[PDB]
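S.K.: Mind having a look at this structure? Questions to follow.
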Amino acid sequence: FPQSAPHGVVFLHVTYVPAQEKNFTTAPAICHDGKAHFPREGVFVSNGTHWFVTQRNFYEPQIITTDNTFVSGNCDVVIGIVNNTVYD
Amino acid sequence: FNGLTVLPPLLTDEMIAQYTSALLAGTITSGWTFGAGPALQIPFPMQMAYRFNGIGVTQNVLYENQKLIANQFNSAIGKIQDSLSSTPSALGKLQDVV
Ligand SMILES: *[C@@H]1O[C@H](CO)[C@@H](O[C@@H]2O[C@H](CO)[C@@H](O)[C@H](O)[C@H]2NC(C)=O)[C@H](O)[C@H]1NC(C)=O
Ligand SMILES: *[C@@H]1O[C@H](CO)[C@@H](O)[C@H](O)[C@H]1NC(C)=O
Ligand SMILES: *[C@@H]1O[C@H](CO)[C@@H](O)[C@H](O)[C@H]1NC(C)=O
């Protein structure tokens, strides 16, 4: 938002800043039935027992399906892959 | 002897080196989040995957070609020192001021 001042201008900038972060365990891909699934938008996360896929700037865990993953490859070339079931 | 003197800068070279090292460590262990809020950790291959995704190339291009990209980056970094040393007039802009 702009404002005027004697011999000048003053800007009021509005910004969004993240806060209250949390630690998680992550993997680059999910192996299932001999195929590697990558996320479309978001990262893979785990609270310790189960796996989820979430967005970047907010913690909103969702069940892993085939609607938000694309396979495009095999399960012997990616480093750090962790297998888990992928529902449908 | 004629009344002309040169004053020293406020920031010594050690402080500038500390600033540069802090920036490098922050951009290596956090990505770009340390410039917009709290620093959030992330593994480096994942950060490279997201930087690849930024320019329109999917993530699976990196994860299946990690070793080749790492070797190319290492060689590109290595050639820089020899390029700087061999060229005689590399740092001309900084010398012209003095
Ligand atoms: C990680 O998240 C999963 C999914 O929410 C948790 O599993 C649930 O835990 C609650 C708490 O007891 C149960 O009521 C649900 O029935 C569980 N879900 C299923 C599908 O069984 C899991 O507990 C979380 N991990 C930890 C350590 O809390
Ligand atoms: C995550 O864990 C590290 C070490 O285990 C710790 O230093 C850090 O504070 C943790 N993150 C948060 C948000 O507490
Ligand atoms: C899933 O990963 C585990 C742990 O790395 C491994 O022992 C197992 O062989 C994998 N599953 C299959 C079907 O190969």
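All residue numbers given for chain A refer to Swiss-Prot; the residues shown span 1052-1139 in order.
The way this entry was determined, per its header, is electron microscopy, 3.5 Å.
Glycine too: its Cβ is placed from the backbone N, Cα and C atoms.
Feature list, courtesy of Swiss-Prot:
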{"type": "VARIANT", "residues": "A:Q1071 to H", "note": "In strain: Kappa/B.1.617.1"}
{"type": "VARIANT", "residues": "A:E1092 to K", "note": "In strain: Theta/P.3"}
{"type": "VARIANT", "residues": "A:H1101 to Y", "note": "In strain: Theta/P.3"}
{"type": "VARIANT", "residues": "A:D1118 to H", "note": "In strain: Alpha/B.1.1.7"}
S.K.: In whole Å, how far is A:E1092 (variant position) from A:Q1071 (variant position) when you measure between their Cα atoms?
M.R.: 22
S.K.: Could you tell me which of the variant positions A:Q1071, A:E1092, A:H1101, A:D1118 have their C-beta within a distance under 6 angstroms of some atom of ligand 1?
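M.R.: So the answer is A:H1101.
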S.K.: If you draw a 10 Å sphere on the Cβ of A:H1101 (variant position), how many other Cβ atoms land inside?
M.R.: 11
